[PDB]
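Everything on this sheet refers to the single structure shown next.
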Amino acid sequence: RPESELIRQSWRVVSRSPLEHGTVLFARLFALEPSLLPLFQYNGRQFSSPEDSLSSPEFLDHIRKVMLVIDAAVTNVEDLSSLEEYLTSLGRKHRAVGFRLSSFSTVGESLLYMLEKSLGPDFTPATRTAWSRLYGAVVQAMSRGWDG
Ligand code: HEM
C-alpha cells in the first residue's frame, strides 16, 4: 500500500519527540472540548485549567502511553487485527473512566492537527487521508469496548 508508507514516514518525524508532540495533541484537545479535562482524576482531584494538566507527572505519563499505542498501530499498520483485542480492552477501560464514543472524533481531529503542525508542507491530503483511515481503524477496535 502507498498509505502504509506515508504513515510510517510521517510518524518517524513525530516519534522522535513523543511527549512534545503529545502535549500538542492534548492542548489542542482541551481547546476543542474542555469537558474532557475532568476525566483525569489523579489523587481524586480535578484539574481546574488545561495548563494544570501539563504540570502533572501522571498526565504526562498518560501522553506517553497514548503515543506508545499509536506507535504500536503504526508498526502494525499492514495488519491491525493483531491489536484488536488489546484495543477493545483499552476501549472498555476508557469507557469506565467516563470517555464517550463521540469524543473519539475530537481526539482524531486533535491527532490530525498535531500532524499538520509538525509536518507542515509534508502533510499532504493523502497523508491526511491515510492517518484518518488508521485512526478510524483504531477507533473501530476501541469502540467494541462499548460492546455494540
Ligand atoms: C483523549 C481522551 C482520553 C482521556 C480523557 C483518557 C483518560 C485516561 C485515563 C483517565 C486513564 C487512566 C489513568 C492513567 O492511566 O493515566 C487512561 C489510561 C490509558 N489511556 Fe487514555 N485517555 C484518553 C485517550 C487515550 C487514547 C486515544 C489512547 C490510545 C490511543 C490512550 C491510551 C491509554 C492507555 C494505554 C492507558 C493505560 C490503560 C491501562 O492499561 O490501564 N488514551 N486514559
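Here Swiss-Prot sets the residue numbers for chain A, with the shown residues being 3-150 in order.
Looks like X-ray crystallography, 2.0 Å, at least that's what the header says.
Using N, Cα and C of the backbone, Cβ positions are placed for all residues, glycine too.
Feature annotations, reproduced from Swiss-Prot:
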BINDING   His64, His96  heme b binding site
MUTAGEN   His64 to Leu  Improved binding of dioxygen and carbon monoxide to the iron atom
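In the three-state DSSP reading, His96 (heme b binding site) counts as helix. The 10 Å shell around the Cβ of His96 (heme b binding site) contains 18 further Cβ atoms across the protein chains shown. Rounded to the nearest whole angstrom, the C-alpha distance between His64 (mutagenesis position) and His96 (heme b binding site) is 12.
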